[PDB]
Amino acid sequence: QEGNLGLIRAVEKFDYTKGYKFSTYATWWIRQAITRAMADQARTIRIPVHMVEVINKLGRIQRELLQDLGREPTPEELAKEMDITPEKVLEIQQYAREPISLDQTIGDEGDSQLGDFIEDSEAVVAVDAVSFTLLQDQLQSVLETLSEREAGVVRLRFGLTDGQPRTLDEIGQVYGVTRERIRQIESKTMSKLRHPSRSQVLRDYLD
Amino acid sequence: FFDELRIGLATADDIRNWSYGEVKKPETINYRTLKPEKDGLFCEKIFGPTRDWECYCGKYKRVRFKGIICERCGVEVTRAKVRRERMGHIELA
Amino acid sequence: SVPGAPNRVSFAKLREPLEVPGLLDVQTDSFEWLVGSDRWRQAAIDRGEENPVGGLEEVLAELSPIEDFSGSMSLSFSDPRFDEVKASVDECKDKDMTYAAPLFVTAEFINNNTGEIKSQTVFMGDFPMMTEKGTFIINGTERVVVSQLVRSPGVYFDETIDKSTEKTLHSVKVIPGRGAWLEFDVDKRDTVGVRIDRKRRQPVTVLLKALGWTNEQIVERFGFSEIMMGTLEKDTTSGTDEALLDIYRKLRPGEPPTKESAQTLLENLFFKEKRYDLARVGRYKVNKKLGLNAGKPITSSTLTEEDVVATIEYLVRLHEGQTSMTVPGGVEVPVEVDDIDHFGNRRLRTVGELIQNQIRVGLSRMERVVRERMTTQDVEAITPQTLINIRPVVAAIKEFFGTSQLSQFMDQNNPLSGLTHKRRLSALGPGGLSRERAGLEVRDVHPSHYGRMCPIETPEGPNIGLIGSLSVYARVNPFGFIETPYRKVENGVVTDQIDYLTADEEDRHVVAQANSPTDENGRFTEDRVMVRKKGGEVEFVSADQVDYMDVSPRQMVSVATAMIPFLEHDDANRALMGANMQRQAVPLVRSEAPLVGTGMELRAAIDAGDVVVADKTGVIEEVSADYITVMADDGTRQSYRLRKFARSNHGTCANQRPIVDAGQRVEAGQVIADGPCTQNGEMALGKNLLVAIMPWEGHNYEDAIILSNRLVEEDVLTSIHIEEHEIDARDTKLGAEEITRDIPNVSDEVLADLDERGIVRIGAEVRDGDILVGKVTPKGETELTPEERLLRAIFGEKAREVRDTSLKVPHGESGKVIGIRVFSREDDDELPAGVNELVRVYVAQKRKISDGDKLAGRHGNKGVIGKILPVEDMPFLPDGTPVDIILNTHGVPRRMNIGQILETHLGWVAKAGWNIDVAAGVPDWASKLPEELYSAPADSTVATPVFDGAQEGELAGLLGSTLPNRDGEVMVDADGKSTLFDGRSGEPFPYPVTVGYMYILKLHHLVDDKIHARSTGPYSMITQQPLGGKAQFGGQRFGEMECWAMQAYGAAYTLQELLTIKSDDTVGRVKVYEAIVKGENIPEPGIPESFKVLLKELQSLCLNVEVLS
Amino acid sequence: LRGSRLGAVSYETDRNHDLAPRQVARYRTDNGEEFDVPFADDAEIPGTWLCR
Amino acid sequence: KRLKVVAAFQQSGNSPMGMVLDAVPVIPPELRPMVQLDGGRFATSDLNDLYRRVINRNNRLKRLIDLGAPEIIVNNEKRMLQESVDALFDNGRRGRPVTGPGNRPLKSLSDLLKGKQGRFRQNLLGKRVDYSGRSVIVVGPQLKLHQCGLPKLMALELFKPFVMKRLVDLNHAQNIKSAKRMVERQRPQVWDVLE
Ligand SMILES: [Zn+2]
């Protein structure tokens, strides 16, 4: 079908006035269309035309240069003729990789599958889901309620109550004080809270 | 609550309704940067975000916003579990 | 025979006329044949063979000469060469590279159009040369090749009856080495319908007409049969072209027939070597079965039309039922139906032929590629090196070892296990009985197994029968048929001529049993002798009728089964179980040879290759724990390195230690060092300890075992186990992975035993979850939660952008680090692509016996350890010595293994010396006892050969003639029983109990590595279910029968909890866990992921599955 | 082995009683159908959209 | 027989239009995920391939109608589209099955539930469970009929959540994580709570 598309595009350019045959001109366009399609959608991961081009160059050179020495060329030999450095060659080789299917059966039987033993790195762990809540019930609830307005700056500074962290002046103007006053009260709060007498309870989460 | 399970023959309108987007392009994931494409089989706009309450363009990344559809890339900030709950449809020629 | 064999008195009454041959000849000789070593040709020539050819030389001679389409130029191969192995065995194994040596084949090129010729060597890859111990080393792992049992090529006459019409029909199935098979037939309607292939059926008369023979020729030779009389007039065809064209259309319908291609195609599939081939064995079998080419060594290896008409003639004679027939020109031969499981046509292909098949396939593909590449190149500057591309042969050889089901990890659980793995025979694998089918009929014993394949040793799983070990005396004929030795006998006299016989050639004669009596000269004492007979049956015959005899009583049993004392007193089932379990015995810290055993224990060690032996007579110069040195008698110095605390494939310790001292004059073939399970060069798989047979408070109920705490105090049954952990640092797209001491989010005390380069110190003790190698990897996730921001701002841990993905000890393993190895790309180590560094850490640990461990004897009496009791709770003899083990009485008779009682009694007799007085001559019960057995000292060792052991009368006399202890008294009476005092209450037991010394093993099915359990942890991604298996937190499976049991109980709620909350309810698991932690009420389960996924699948199939309420 | 999903998990405080103000727009389509999209407080008013 | 077939549609509400498709649904991606394994390997289910074979053949057809190609070209394209959709829904019931690299037929949607594997026959008959353990069994003659002996380590690790709850309840740990870490190394003062 792609060859048919190439034939169509060839016929919209074949020119009798030059005296050439239709086959001679149309072969080039047929090859163009077929190769463009075969390089554009022959992989599950689309390596673009310019990248699959260099991939084919590397493949052909690796296949051909073996006869010169009787070995499969390594990055040194490949780079010596690809006009590119070894690290880029390694990147190209990695880029040419293709994905395998999960449905392959492993274990000398048609019972298990390649995919049963995939451990999830994103799966929620219940304990952490609990722990954070406890922290939310220990940090925000107790330790915050010890300095009134002096602790109020922490609510806005770190955005614990909304999630939006605030700059100094931005929370100095909600009250009637300058940004440096906010910095000063924040320093007072940091010095008082950082002391071990209160940090002993809060430290054990990641001590 | 479960009382009985009906199995009908789905029509075209039901298939259209089941899908929040149409797959108009055959790529799965970008070979570089390893992210879904704008109209591929894994697009975030159709099946939802891959990161919990995040956005493709990064303009929205917090539970502060949920249910909001981004105005520049179309991904709505919501839990990543929707990627196993939403379907897509292909309109045949 | 063996210079260093410890003196072990034997109860043997018969004499050995043939010493046990090498126990690894089957592997080494086959490999030597494959490589064509001159040291194999020297032996092959002695067999009266002229110009013998090696297997690889045969593969090359197959493609010699080569030609193209028009025969303008010819190629040739010859003379394979081997220079030397790349590196040593130890270096090859420690550098996890592949053992191999280069292979060079001299190629030649001839130009027919010009007469120009040339030749040169061609590098044809690296061939994995075998080691001395009959194993290969690939990628740092030791592997073995197990033979494959298959059906030999030939003619298979067969018969079957019809259920409906009670008519019998015959067939002749022919299976070739390669190509398409064919089979004759005699239908119930007398139509002799051949099925030439998977294509359809037609009368054989057409098959015969299509090639040469006309209508009037068939009457010349078959004018004495009824079926062909009818067939020659039922059919109607006189034109050879029609018959040829008819068979052409039926073979390949829809193709254009031609009058010449009709003969061309039929000749291209039966009578040409390039498509259809019968190996050297196939022609031999067909010729002798039908009497063709009598005695001719002709090299033909493909069908001959004479043999086809001979086959139909044989079928005709068999259908009539005549006893014998004769082909005009051949020799007279008998007529009978052939057994298909009989070892006269079942043959084993060994390592040599298994490798040769892959070499042949690779060479064929290479020949295809070269015949393609030939066309483009010129005819003056071309050379074989330019033509040839060695890729396929090397790739196929490398694919064979790493992927073939017949290349197996060697069972290095103990020397005996490895010895009996190299000699294993397998019916499964490619080219054999498909595992899916696994016919139940072929598994049973056939009367030809005697002396060739052990009937007792088989796996107890579904592979029963299909796999068995080779016999002790068996050797493989060059054709692949197992021979066995027999003593030639004559007119009432046994001769000294021992001849190896095959099954078929043995079937012609009469073979007598070994135990039968003979005089000093060799005459048979008894008039009537019990012998075997052609039907594979046991009969009695007079002296004149006998024609052969077995070589020794042990001939029919394998090496492992031979090491079970008093085997003949044990049923086949328990003997099989004991033989299987003897291969599961883990070596102990200190080995002890059995007090009572067979005469085999010696050889089974020496031939196992795990004992260092002297290569030359001389004197030991200096001895050290790490290596030994010896000075030969011809001014030569040899040095042997001893392995120390090396890991085996299965995790055990492959330790070695010396047994000689400086200034000791050793002899050739004398053990110098012991293997894991060895003492003084004798196999030591377990410990001999005091046992009393009696029930005891139910702690040993239902075959459980009870142990004295002594066995734990003095480490009698302690074992060393070494695990091997790995981790590789490799690059990523966000950054490289680094190995360092420092890792985020840990205390400095966690890194106590970590080097500056991250790896733990040698000798440091590692607990569960400890750090073995610190390895940080890029993370790059900067937007932390505001609470974490606040906490990290409060304290000094400001921020980091990397993970703590260090290597940690598995949850359940512990020990001391005994070694570390590091491979780095910095020095161009052969790290597989995509890896920068790799580190291996060895963690070794001692294991004392404990509750739940498994111990078994040599007679299939395995049991778990129900209780370990203090030394003061054990029953003790009057002298005060407590018993170590006590076994339940009720298990002995019903399980039906009385050999253990005799083992215990003879063990007691051996432990305490015995002496029999001679006043009124020798006692009657000791009439035949050898002189050396009259008196022995204490702590002696005795040998009881299998099928020639101590009869119960002699053992009863020995029990009655025991020596006293230090106090001048006997604790065990003449009946093998002794009084015992209860360790708890102190009162003597009301009745005497039987006591002695039993040799018990420690099985690798330990409790230390089988206990596992899970509360909550990792899951599976796709299925959202907890994962299982070897990994930590391996969850359990709630199958279908469990659901049925719960349903039968009416447990609706518990079933729902086990199916939703605890398996795949993602939103329910967290809520249940937090409710438990808070102590709140468990929420009701939600919709499981399984149902949701099923609904989504059915929706994807355009089915509108809508839930109703 | 460990598998990845090109994603991540977070557990911060969800809620509904406190929310950012949506700005709801509706789009008519060339096939005759209409759809709705809620946008953020930025008060943006996109003129064109690609619908389900 | 034809009545027994047709009467199903009669008065059943479902019109026969269902068996002619104007749009083919796409199963959610997570059931056909694109997983990055160790070392950069990617793995993806065969469905992703089959779906592409549709989206390609459809797309090109959308082009061929635009160009007004001859009847033969468009007829062939529509035949390939029908064959590709048939392979997508249930492979192998017509012609030879579509195969991937090597020699193996791809698994279609119908193969997800019809064969030996799949939901109905394989995945719905049992599943793995948490809060469970396994070990060898030995004879306890000192046990009452309603008693069984459990190893200390197995019982502790299996009751871990209850152990932490009680430990934090009795002020042995200041928070859940502290109790968890204490139990990880089996501190001596937890057995009195486990019992
Ligand atoms: Zn966005």
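Numbers in chain C come straight from Swiss-Prot, and the residues shown are 22-1130, in order.
Backbone N, Cα and C atoms are what each Cβ position is placed from, and that goes for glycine too.
Taken verbatim from Swiss-Prot:
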MUTAGEN   C:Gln429 to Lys or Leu  Rifampicin (Rif) resistant
MUTAGEN   C:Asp432 to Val  Rifampicin (Rif) resistant
MUTAGEN   C:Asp432 to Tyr  Rifampicin (Rif) resistant; RbpA no longer rescues transcription in the presence of Rif. Decreased affinity for Rif, no change in affinity for RbpA
MUTAGEN   C:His442 to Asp, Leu, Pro, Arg or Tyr  Rifampicin (Rif) resistant
MUTAGEN   C:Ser447 to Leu, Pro or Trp  Rifampicin (Rif) resistant; RbpA no longer rescues transcription in the presence of Rif, decreased affinity for Rif, no change in affinity for RbpA; tested in the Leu mutation
Could you check the mutagenesis positions C:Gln429, C:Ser447 and say which one's CB has the fewest neighbouring CB atoms inside 10 Å?
C:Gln429
Give me the Cα-Cα distance between C:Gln429 (mutagenesis position) and C:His442 (mutagenesis position), rounded to a whole Å.
9
Using a 10 Å radius around its CB, how many other CB atoms surround C:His442 (mutagenesis position)?
20
In whole Å, how far is C:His442 (mutagenesis position) from C:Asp432 (mutagenesis position) when you measure between their Cα atoms?
7
Other CB atoms within 10 A, centred on C:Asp432 (mutagenesis position):
20
Please state whether DSSP places C:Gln429 (mutagenesis position) in a helix, a strand or coil.
strand
Assigned element (helix, strand, coil) containing C:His442 (mutagenesis position), judged by DSSP:
helix
